[PDB]
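The block underneath contains the structure these notes are about, expressed in structure tokens.
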Amino acid sequence: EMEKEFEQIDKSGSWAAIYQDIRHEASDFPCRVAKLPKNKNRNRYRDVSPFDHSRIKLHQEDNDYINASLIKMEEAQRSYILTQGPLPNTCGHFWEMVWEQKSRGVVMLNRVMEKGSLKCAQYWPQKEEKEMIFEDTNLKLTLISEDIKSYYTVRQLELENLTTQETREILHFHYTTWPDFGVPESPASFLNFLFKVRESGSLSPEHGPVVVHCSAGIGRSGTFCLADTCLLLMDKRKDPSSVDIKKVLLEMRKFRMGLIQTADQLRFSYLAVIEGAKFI
Ligand SMILES: [Mg+2]
């Protein structure tokens, strides 16, 4: 079992060593488009770039670049787009990607401000009466409703392509209580949040891939996708104990670098998967 592997790493205090192992084994592919000078103001962090092979291309001829990666998990039959928190100048791009990729849900795992600094542009409208227009990509975004709970908020938004007047309902799942430092004490609220997203259909094959982000779109976002995939595979397989988190993580890392940013995020991911299997 992975509960036994978990208890072993804990008693021997080897989380740091296991995490470094994954870092060393992790795929490395080029990010040539990300690193072009014209795209410098499209990247929040210089050390977080999408691989060319798995990057999400915007459908425009001017500049198709956004810092976003398609993670395609063949066996689990899930896809996810992990991306950075939109910058002041890439909100229109962000919502372009939602539109073009046919996403139903956006999972946001950070607050706009943490540790006294801006981590993310205010990319969605906070009031029904004050809709946003992204002039560069010709999209209108409207808050339709908002349901605030203790650990998360879910918002319904209307995204309209202004060129064609088509509209869609996008669901915004905002986990609002991830601590400024470290990881949650218990994974219970994060699993509950994950189940809410699932229950909405936003992770399902009849929709485009869910868009997941934190500030950089590798740490907390990696945790969400890693836990989700691992749990799905345990449901699907003849032998549930054959699902190795380390292997799933390494497979995900073929599609975007850096997923799971600390040994503590790794530990937490184990905890979340173990507890998730218990409940279900
Ligand atoms: Mg109001």
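Residues displayed in chain A correspond, in order, to Swiss-Prot positions 2-281.
Determined by X-ray crystallography, 2.3 Å, according to the entry header.
The backbone N, Cα and C atoms fix where each Cβ goes, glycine too.
As written in Swiss-Prot, here are the features:
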type	residues	note
DOMAIN	3-277	domain 'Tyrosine-protein phosphatase'
MUTAGEN	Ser50 to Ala or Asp	No phosphorylation
MUTAGEN	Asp181 to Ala	Substrate-trapping mutant
BINDING	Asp181, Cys215, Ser216, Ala217, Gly218, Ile219, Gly220, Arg221, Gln262	substrate binding site
MUTAGEN	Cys215 to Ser	Catalytically inactive mutant; abolishes sulfhydration
ACT_SITE	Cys215	active site, phosphocysteine intermediate
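On the structure: features taken from Swiss-Prot.
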residue	record	Cβ contacts under 8 Å, 6 or more apart
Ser50	mutagenesis position	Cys32, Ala35, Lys36, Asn44, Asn68, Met258
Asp181	mutagenesis position	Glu115, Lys116
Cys215	mutagenesis position	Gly86, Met109, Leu110, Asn111, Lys120, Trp179, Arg221, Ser222
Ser216	substrate binding site	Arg45, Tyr46, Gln85, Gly86, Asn111, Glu115, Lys120, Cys121
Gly218	substrate binding site	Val49, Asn68, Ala69, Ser70, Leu83, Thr84, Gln85, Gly86, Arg257
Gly220	substrate binding site	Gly259, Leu260, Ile261, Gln262, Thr263, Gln266
Pairwise C-alpha maximum, in angstrom, for the residues (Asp181, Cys215, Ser216, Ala217, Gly218, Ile219, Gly220, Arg221, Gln262) that bind substrate according to the record: 16
Cβ packing number for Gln262 (substrate binding site), 10 Å threshold: 18
Mapped DSSP class for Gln262 (substrate binding site), helix or strand or coil: coil
